[PDB]
Amino acid sequence: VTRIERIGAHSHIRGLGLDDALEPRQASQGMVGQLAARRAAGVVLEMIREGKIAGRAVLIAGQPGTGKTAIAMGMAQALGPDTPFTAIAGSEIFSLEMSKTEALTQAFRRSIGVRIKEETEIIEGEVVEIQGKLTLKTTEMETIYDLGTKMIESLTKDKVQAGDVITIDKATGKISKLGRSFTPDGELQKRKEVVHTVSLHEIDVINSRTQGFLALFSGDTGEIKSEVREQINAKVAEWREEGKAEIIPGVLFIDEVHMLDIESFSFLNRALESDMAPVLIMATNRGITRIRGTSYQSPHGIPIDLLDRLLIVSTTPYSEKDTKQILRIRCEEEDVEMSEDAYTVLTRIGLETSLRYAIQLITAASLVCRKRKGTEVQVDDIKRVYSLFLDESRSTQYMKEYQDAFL
Amino acid sequence: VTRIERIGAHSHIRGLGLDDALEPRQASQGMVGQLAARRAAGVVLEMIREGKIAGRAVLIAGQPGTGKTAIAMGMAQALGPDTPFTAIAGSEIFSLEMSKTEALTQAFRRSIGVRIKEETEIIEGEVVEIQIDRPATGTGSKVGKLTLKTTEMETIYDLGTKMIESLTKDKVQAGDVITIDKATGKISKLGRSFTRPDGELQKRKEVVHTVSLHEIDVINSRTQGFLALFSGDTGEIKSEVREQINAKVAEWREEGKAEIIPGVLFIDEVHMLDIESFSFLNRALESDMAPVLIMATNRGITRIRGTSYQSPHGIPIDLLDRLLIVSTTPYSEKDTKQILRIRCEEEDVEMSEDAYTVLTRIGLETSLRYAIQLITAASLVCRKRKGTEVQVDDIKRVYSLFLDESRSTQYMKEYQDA
Amino acid sequence: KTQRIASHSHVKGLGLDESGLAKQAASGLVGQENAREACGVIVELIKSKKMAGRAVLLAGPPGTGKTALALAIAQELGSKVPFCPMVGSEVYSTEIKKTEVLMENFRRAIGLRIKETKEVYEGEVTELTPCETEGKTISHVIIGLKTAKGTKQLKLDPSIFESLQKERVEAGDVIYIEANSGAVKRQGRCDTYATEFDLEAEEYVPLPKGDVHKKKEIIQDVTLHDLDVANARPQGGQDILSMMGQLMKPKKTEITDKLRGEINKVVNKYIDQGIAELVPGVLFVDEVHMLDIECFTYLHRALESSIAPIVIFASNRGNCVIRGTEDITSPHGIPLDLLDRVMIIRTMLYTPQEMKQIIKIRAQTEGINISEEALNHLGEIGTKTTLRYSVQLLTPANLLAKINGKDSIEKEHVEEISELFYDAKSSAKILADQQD
Amino acid sequence: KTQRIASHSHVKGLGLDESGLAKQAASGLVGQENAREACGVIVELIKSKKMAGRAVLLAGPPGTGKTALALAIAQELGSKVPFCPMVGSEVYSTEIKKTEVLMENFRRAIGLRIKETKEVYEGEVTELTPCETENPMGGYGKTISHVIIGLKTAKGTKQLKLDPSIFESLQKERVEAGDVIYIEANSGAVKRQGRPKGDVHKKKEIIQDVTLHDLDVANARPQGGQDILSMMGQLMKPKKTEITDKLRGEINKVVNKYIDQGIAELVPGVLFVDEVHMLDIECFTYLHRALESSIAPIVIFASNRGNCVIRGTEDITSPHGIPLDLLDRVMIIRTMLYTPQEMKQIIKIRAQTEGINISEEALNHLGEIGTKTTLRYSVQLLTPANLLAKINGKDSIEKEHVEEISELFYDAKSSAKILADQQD
Ligand SMILES: Nc1ncnc2c1ncn2[C@@H]1O[C@H](COP(=O)(O)OP(=O)(O)O)[C@@H](O)[C@H]1O
Ligand SMILES: Nc1ncnc2c1ncn2[C@@H]1O[C@H](COP(=O)(O)OP(=O)(O)O)[C@@H](O)[C@H]1O
Ligand SMILES: Nc1ncnc2c1ncn2[C@@H]1O[C@H](COP(=O)(O)OP(=O)(O)O)[C@@H](O)[C@H]1O
Ligand SMILES: Nc1ncnc2c1ncn2[C@@H]1O[C@H](COP(=O)(O)OP(=O)(O)O)[C@@H](O)[C@H]1O
C-alpha cells in the first residue's frame, strides 16, 4: 500500500505555523529560521485571506538555498483545502500552438474562484420492475415510484434492468450507474443543499461549445479578449449585484522569474492594473541577469518599470546551529535515527557544501545502514557515502584534466 | 517501345563485384579502382548480409570527386532483393510538421523489418459459370453450380452463398481468370487475352510476406492508408511503441511465428547537421533493435550546425568514436581513362583514343565529374557533325563553351557584385 | 528465434555479493568499483520506495561505458519497476510543447500494478433460445460452449450480447471470451460444410483443443501516462465513419488542474480498495547538457514535486556554453542551479590492463574465442587509441578469420584489418591539410 | 486581344542555323552568341531524353537576357514539354517543409501523356424503385445491389443496371424523371436540373497531359466518391508531405506498368530555378542527391551575383552563392556583355513589337543614355515618350520628348549620387 503522495523535499512540511501576534515559532510544522520571511509571508498571507484588494505582486530576494520555494509551498498548504492555487514554472507558459499572452492570462484567470450556492434534490437508488411503476430500493428503506407515459418511451430505448443503481435529479438529470452491490446509501427522498465552488473556467464553457473536451486538457488557443471582459465580467458583475455568487481570491505563484520574455513583463503591467487579478508571489534566484531577447543589465532580471510593482522581502542564509535542528527535523521523515556524533559530521559537511547535499547524505547513508544490518547509522557510514558521492565543489577540482573539452 | 528509363549518375554501375578471397577486381560490376574501399565494402556488406549482429555504425570519408557515394550505391544494388534499404538525406529530416528526432527515429523504424510466414488457400484457374440464381419466386439460397477447368484437371462444385455478392459485383464471364481467396477479397485477371488456362485443380499458395515496421502506424492510427501514403500527423505517442509494440513483437519473436530482419540506413551530407541529431544517433544505435547504417561525408573538418565549435570531419568526437571511418583515395590517372571508357560503353558513346588522352588530362587538371559532363555535351555535338565517332576538336569546342569553376574563377575580375 | 546479440548482452546487472562489496570483475562488468557501489545505493533507494524526486548524475569522459552501467541498474531492479530512457533530442516537438513532453515522461515513469484473474471462455458457440422474456428486450443470455475436453453453459448479459451481435455471429462458431468482456469472434470458425459447397470462404479451422474455462493469474502494470492520455481523450474508435477520419490526434497539452486531480483521486481510491499497487519508475536522461535552459528551470521545479519519481542524468562532456544562453558557461553543460541537489557519481577511464579483459568478455559473449596474440595486439591497438575502436574491430577480425577458413583469430588478421578501418584519431590526422 | 506586353512575350526560337551557327540577328534575339550556341546543345539534351539529372547554371551581369533565353528554350522545346519557373524564395512555406517543395518540383516538371478510354451512358433517366434497407444477416428480401435505370435516347431506349453505391451517391443530388444525366465508369455524378443524340453506350479516347505532381496530390487525396472522402473534399487539407515510397516507388512502379503497355508516354520536364544565390544551404544539401537522382529532370539555375555568403553559414563565402561541391556538379555558362551598338539595335527591335514608330535620332539618344547608365532605363523610357508624343499631337517620338521624359525621372545612379547627403 503506497499512496501517490510520497516524502519529498518540500513534502515534509504541512501548513505554515502562525500565531495571533504573527510571531513565527522556533520550530513550527518543520520550519526553523527566516523569522522576517515567515512574518512578512504571514502578512501577505493575511492579505490573501482578507481579499480586500486585487492585483498585487510580492517578490522575495535572497541567496540560493534560503528556502524560497519552501515558503511558497508552506503558504500553499496553509491556504486551506478546496481553494484554487496555481503555481507554474517560468517555462510552462511557453507553447508553440498557443500565444505567450494566452498562457499567462489563463494563469491569472484560473486562480480566481467563484462560490455559487445551488439547492437541488437528488433521488438515487436501486430499481425494481413491477408491471409502469418502479419500486426504488435502498439499504435504509424502500419506496414505490409511479411512472406515467412520458418516461416509458425514454426507458424503452435506454438500457434499464432490475438491480441497477440509478440517480435522477430534480434538475431533471438522468444518470445510469452500475449496481456496485454483487460486484446504495442514504435515503431515496432527500433535499440536498450544496455549495459548488466554481473556478473561472466559465469563460471556457461559454467560449467553447462543449466543456467536456476542454475540461480534460488545455485545448483551444487564446479566447476572444472581448468575451473575457464584456460577457464574463457582465455576468459575474450582475451576479455580484444580485448576491447569488461570491468570488474568492486565489494565489498565483511563479518561480525562477529571472529568465522571461520582455513581452510578459510588459503584459504584467495591465495584468496588475486589471480590475480582477490574483496576488503574485515571485521568486528570483539570481541578483543580476540579462533578460532573454535583449541586451540589458537590471536587478532580478526584470525591467525597471515592473521593478516598482513588486514588494521584495529579503532573506538570510541559515546559521550553522539551525542546520542541525532542521536536519533533526528531516530525521523524522524516513524514521531513521542518527547518532549524536553524526550530526557534527553531517553539519560540518553542510557548512562547506550545499544544504540539499547534506539532506541527501542521511537518506543515502540509511541504505548503507540497512546493508550493515544495523538499527542506527554510524559515522563510518556517512564518511563512506561522502566518498561515494561528492559535492559539486569537490567534483570541480577533478575536472582540471580537460582531456576532451568539446571546444 | 522503349522502357523510358533515364540513366542517372550512379545508374551506370550495377551490383558490387567481390571475390571469395576478398580481392577486388580491376573492373568489377562497373566499379573501377578503390581496392581498399572495395574490400571494406565487401566486409561490411558480408556483415550486413550475415544478419547476426545489429546496431553497428560504419562511416566513409573521402574528398569530393573520389566516388564515395557510388560505393554505397553499389552496396545498395548488391544488397539483394527483399532486403529493406532506407536512404535519407541530412537535410530531409528537417520539417515543420514533425520534429527532427521523430523523423530520424522514423527512418530507423523504416529501416528494420519483420518477416512473417503464413499459408493461405488460393484458387487459380478459369471460371465457367451458369447463373440461375437471379430469378426466384421466393427467398432462397440460390446456390447454383460452378464448373472450373485447369490444365492439370477440372473441378465442378456449387457456388457459395456468401460470395455470390462478390461474384455479382465483379465481372464474371466464360473463360475469365478469377482467384477466390480465404480472406474474401477480390482478385481477378484478364481472361480474354489468355483464352483468345493455368494453375492446378486444387492448390494452396504459401507466400512469406515481409512486414515492414510500419505496423506501428496502423496500430496507432485508425486507418493504415492515410498515414502510409502521406505523412499526415506526427509520430506515435511516447511509451506506446515500447509497451504495445515491444510487447507484441516480443510475442512474435522467439515463438517461431516471425523473424526480425535488420535493414540498412543511408544518410547523405551528414557534415552539416544539428547536434541534437548527432546525440540521438548514439543512443539510437545503443538501443536493442537498431539497423546497421552507413553515412557519407564529403567535406573535411567543418563547424557543426547549432554551435560555434569546429569539430573534426564535421562530426563531434562522440559520434566519431562510435563508428569506424573508412577513407577513400582519389582515382589514379590510369583508372580515370577506364572510367571514361566504361561511361562510353554505358552511354553508347564512341570516342577516339586521343579524346581519351586529352580528356584524361582534363581529368588530371579538373575533377572527373566535369569530364563526365563534357562527354555528354560532346556526344550531341558529334551528332551535329553526323559522324559516328567523337573527335578531339568537338570535345575541345565543348570545353571552350562550357567553362569549369576553376576556369571561370579568373573571370570574376569584372566585379559585377560583392 | 535468435536474440542476435542485440547491442551489448554481456551485462546481466551488478550481481554484487550480499556483503555489499563490489568485485573487480562481476557479471561482465570490470572496474568502476566506486561507480558500482554508487549505482548500488540508488537501486536500494528505488527498491525502498521511501523517497520520490531523487536525482542521480553520472560524470565521466566519453567511452567509459556509463550507459551500460545504467543498463545494469535497469537489470538489477528487474522487469517490475518501469524503466524507460529519454534522450535529450526528443524533448523538442512541434505538436507537443517541451514542458508537456517532460511532464508526460514523468507520468511515464510511475506505474500501477493490478493483479487480475483472467477467465477465458472459448469454443464452439451454440446459442439457446433465451428463457427470460415478457417491454420485452432480452435481459438474459444463455450460450453453450462445446470443446473436445467437455461442454459447459454460460449465461451472459444483454449488453455483452449486443457486443457479440455487433459482428457476424452464427450457430456453431468458435469464439474467444475474456473477463474484460472482450470477445474475439470469427464467423464459421468450426469445420463444417452442410451446404454441399466449399465456397463459404470465411475461415475453415478444426475444432480447438483444451478446456472451455481457463483460469489464469495475470498481473498487468500500466503507466500513468497511458491513463492520462487515455482518459483525457474519448478513446473511441470504429463506432462512427465520419469521426475516425475527422480526428487528426493533435496530442494537445493536457491541463494539470482537472486531469491530474481526477487521475490522482481515482488511483488513490483504487489503491485504497486494495485492487492496485502503485510502483515508482526510473528515468534515465541522456545528453542532459544539450537541453534548453527552460527545460532546466522547469526540470528542477518538476523534480522538486512530491509526485515526481527518481531521475538519472548523465554528463557526456565538460564545461560548455549553456544552450540558449550563448554567453554564460557552466561546468558539465548544466547551470549551477540544477547542478546542485543532484548526486554526482564519478566515472574514470580504465587502465590499459583491463582492455584485454573487456575485449575477452565481448569475445566470449559474441561466441568466438581469440588467441592470446590477437588479444595482446588488439589490446595494444585498443589502449593506443580507444576501447571502442578495438571492441568494434572484434567482429570484422572474426569475419575475415572465417572467410579465410581459420577457426580462431590471429594477429595477422587483426593487424591486417586495423589498416583497412581507420580510427577517428588517424582520420583526423589525415584531414586538416585543407586539400581538395 | 491585348497581350499586356510582358516584354518577354515576343520570341520564336534561339535562331540557330541548321548547321549549329548562331545568327547575328534572328527571331528578335541579338547577341550572346556563346550563350545561344551553349543552349543549342541543351535543347538537344532535353529533346534526346536519354540523359537526366544534369544541371546548367547561367552566370553573368544583371540584364544579360538569361531569363529571356531560358524562355526561348521553353518556347523552342514546344508546349508539350512542361516548363515550371521558380525562385529561391518560393520554397519557403509554413505548411510545407523546405525540402518537400524542391522534392516535388521534379514531379511537377516531368510531364506525362495518358490515353484514357472511357465509356459514357447518356439519355433520359427512368427509375423504378430505390434499394431497400436490410436487417442484419437473415438473408432479408434480396432485391439489393441491383439498380434498374432505363435510358431514352433518340436512337432508342435501353435499360441498364447500376451498383447500389452509384444510386446512393445520386440520391443526395436532385433526381427527377426526364432529366439528362451523364453516367460514366468513373462513378462521377453529372446531372442537369430543369431539362441526347447518339447511341446509349459510348466509348471515347481522351488524351490528357498530366504532370507527375498532379498525380501525386490527386493520388494522396481521392476525388471523394465516398461520403467521408467527399467531406474531405469540402474541407481542404492545407498541405501534406508525401512519403518517399509513395512519391517514388509506388507511383513510378505503376507508371512503369503503364509504359510497357504502350498507352501512356512519359516526357521529361525542365526545372528553372532563378535567384539561386538566395536559396538556403539545406536545399543545396538535398539538391546534391536530387541532382544525383536518375529520374530527376534537367535543372537550370541563374546566378545574378559574382560571389555571396552561403545562407546559414554566416562565415564561409562562395562564388555565385553556391557551394563548391554543388558548383562542381552544375555546368557554368558565361554570358557576354552587350555593346552599345547592339543596344541601339535592340531598342529598335523592341520598338517593333511595342508598335511604336521611333525616329533614328531618338534611337541614338536612347542608346547614349542607355550606355551612360543602364539599358533597362531606356527600356522603361519607351512608353512615356510615346504617350507624351500622343499628348503633344506628334506622330512619332522626338529627341525633345525623350529629353523631357529623361529629365522628369531621375536615374538610379544619379539618385544614388543625391542619396547619402546626411539630411533628415
Ligand atoms: N526554514 C526552513 N525550514 C525547513 N526546511 C527548509 C527551510 N528552508 C529551506 N528548507 C528546505 O530546503 C530545501 C531546498 O530549498 P530551495 O528550493 O533550494 O530554496 P531556494 O528556492 O530558496 O533556493 C527545500 O526542500 C526545503 O524543504
Ligand atoms: N567505380 C566507379 N566507376 C565508374 N564511375 C564512378 C565510380 N565511382 C564513382 N564514379 C563516378 O563518380 C560520380 C559520383 O561521384 P561522387 O560519389 O559524388 O564523388 P564524391 O563522393 O567525391 O562526391 C558518378 O557520376 C560516377 O560516374
Ligand atoms: N564495467 C564494464 N566492463 C566491461 N565493459 C563495459 C563496462 N562498462 C561499459 N562497458 C562497455 O561499454 C559499452 C557502452 O559504452 P557507452 O556507455 O555507450 O559509452 P559512452 O557512455 O561514452 O557513450 C558497452 O558495449 C560495454 O561493453
Ligand atoms: N539577346 C536578347 N535579345 C532580345 N531581348 C533581350 C536580349 N537580352 C535581353 N533582352 C531583353 O532584356 C529584358 C530584361 O532582361 P533580364 O531578364 O533583366 O535579363 P537577365 O535575366 O539576364 O537579368 C528582357 O525583357 C529581354 O526581352
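We number chain A the same way Swiss-Prot does; the residues here are 16-146, 159-210, 228-451, in that order.
Here the Cβ of each residue, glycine as well, is placed from N, Cα and C on the backbone.
A:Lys83 (mutagenesis position) falls within a helix when secondary structure is assigned with DSSP. In sequence order, A:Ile75, A:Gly77, A:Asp299, A:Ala327, A:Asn329, A:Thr359 are the residues of the chain that are 6 or more apart from A:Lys83 (mutagenesis position) and have a CB within less than 8 Å of its CB. Under the heading ATP binding site, Swiss-Prot lists A:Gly77, A:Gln78, A:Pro79, A:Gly80, A:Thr81, A:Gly82, A:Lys83, A:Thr84.
Experimental mutagenesis at this site is recorded by Swiss-Prot as A:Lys83 to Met, annotated: No effect on interaction with NOPCHAP1.
Neighbour count (other Cβ atoms within 10 Å of the Cβ, all protein chains): 24 for A:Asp299 (mutagenesis position). In this structure, A:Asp299 (mutagenesis position) is part of a beta strand by DSSP. Swiss-Prot lists A:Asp299 to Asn among its mutagenesis entries, and the accompanying note reads: Abolishes ATPase activity.
Within 10 Å of the C-beta atom of A:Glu300 (mutagenesis position) sit 25 other C-beta atoms, taking all shown protein chains into account. Among the mutagenesis results in Swiss-Prot, A:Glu300 to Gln has the note: Reduces ATPase activity. Decreases interaction with NOPCHAP1. No effect on formation of RUVBL1-RUVBL2 heteromeric complex. The residue drawn here is the original one.
Residues from the set of recorded positions A:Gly77, A:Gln78, A:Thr81, A:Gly82, A:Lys83, A:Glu300 situated with their C-beta under 8 Å of a chain C C-beta: A:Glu300. Counted over every protein chain shown, other Cβ atoms within 10 Å are most numerous around A:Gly77 among the binding-site residues A:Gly77, A:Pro79. When each of the binding-site residues A:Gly80, A:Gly82 is scored by how many other Cβ atoms sit within 10 Å of its Cβ, A:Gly80 comes out lowest. A:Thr81 (ATP binding site) sits 14 Å from A:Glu300 (mutagenesis position), taking the CA atoms of both as reference points.
Here the C-alpha separation of A:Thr84 (ATP binding site) and A:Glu300 (mutagenesis position) works out to 10 Å.
Neighbour density around each Cβ, counted as other Cβ atoms within 10 Å, peaks among the binding-site residues A:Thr81, A:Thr84 at A:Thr81. Shown in sequence order, A:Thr359, A:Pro361 are the residues of the chain, 6+ apart in sequence, with a C-beta less than 8 angstroms from the C-beta of A:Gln78 (ATP binding site).
You'll find the Cα of A:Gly80 (ATP binding site) roughly 13 Å from the Cα of A:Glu300 (mutagenesis position). In this structure, A:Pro79, A:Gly82, A:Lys83 are the recorded positions from A:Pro79, A:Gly82, A:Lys83, A:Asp299 whose C-beta falls under 6 Å of some atom of ligand 1.
With respect to their backbone Cα atoms, A:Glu300 (mutagenesis position) and A:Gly82 (ATP binding site) stand 13 Å from each other.
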